[PDB]
There are 2 protein chains.
Amino acid sequence: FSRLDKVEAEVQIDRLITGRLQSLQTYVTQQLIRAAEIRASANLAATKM
Amino acid sequence: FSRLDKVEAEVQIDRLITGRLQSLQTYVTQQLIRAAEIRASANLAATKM
């Protein structure tokens, strides 16, 4: 921001934020899969209890 | 690489690489879902066994 013009730095910061949102979305999806697996294991543990 | 200079072609190759990684991660996510389903079916098969 302090080195480039706003319209020129807009493309670079757009690339950066697209990468960061992609990484965050992948993390959220992996967390959801792990949560589903833990939910199934908890149901099995509840049946055992 | 042999047609355009290295000060403008990076955008096009960046778009291509990002698209290919997107397709690869979609394949990985589908594989994870099928793995979870096969794991549940295999646990049921073990219980029947």
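Using Swiss-Prot numbers, chain A covers 981-1029, in order.
Looks like electron microscopy, 4.0 Å, at least that's what the header says.
From the backbone N, Cα and C atoms, a Cβ is placed for every residue, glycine too.
In the three-state DSSP reading, A:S982 (variant position) counts as coil. A:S982 to A appears in Swiss-Prot as a known natural variant, with the remark: In strain: Alpha/B.1.1.7.
Other Cβ atoms within 10 Å of the Cβ of A:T1027 (variant position), summed over all protein chains shown, number 7. Secondary structure at A:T1027 (variant position), as computed by DSSP, is helix. The annotation that Swiss-Prot gives for the naturally occurring variant A:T1027 to I reads: In strain: Gamma/P.1.
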- [ ] May I ask for the distance between A:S982 (variant position) and A:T1027 (variant position), taken between their Cα atoms and rounded to an integer number of Å?
- [x] 60
